[PDB]
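Trainee: Pasting a structure below so you can have a look.
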Amino acid sequence: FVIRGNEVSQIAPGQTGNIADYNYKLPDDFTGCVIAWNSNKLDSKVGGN
Amino acid sequence: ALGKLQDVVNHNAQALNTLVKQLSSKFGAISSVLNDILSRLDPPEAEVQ
């Protein structure tokens, strides 16, 4: 998925947030890795993406 | 005269009182009440408390 720059802390177990609660929820016993990288070059437009 | 028997009674009640008193001990946590810990913290740190 694609999120904001400040919302990368919310992709974690047990977090209270808007995308955490209503978009993507992680379990408390989650195992694995979260990968986040900037996509300004591809997922942004000057007029607004 | 009857110090020994009373002592046994004295020990037993005191032990229960001490055990009950131990419920009011933070034990290095923010609060001694489980409901407050659940109502105030996220599960990653609430689990620790």
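To match Swiss-Prot, the residue numbers of chain A are left as they are there, and the shown ones run 400-448.
Technique stated in the header: electron microscopy, 2.5 Å.
Here the Cβ of each residue, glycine as well, is placed from N, Cα and C on the backbone.
Below are the features I grabbed from Swiss-Prot:
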- A:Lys444 to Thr: In strain: Omicron/BQ.1.1 (VARIANT)
- A:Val445 to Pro: In strain: Omicron/XBB.1.5, Omicron/EG.5.1 (VARIANT)
- A:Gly446 to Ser: In strain: Omicron/BA.1, Omicron/BA.2.75, Omicron/XBB.1.5, Omicron/EG.5.1 (VARIANT)
Trainee: Name the residues of the same chain, 6+ apart in sequence, whose Cβ is under 8 Å from the Cβ of A:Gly446 (variant position)?
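Mentor: Non-local contacts for A:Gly446 (variant position): none found.
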Trainee: Taking 10 A as the limit, how many CB atoms besides its own sit near the CB of A:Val445 (variant position)?
Mentor: 5
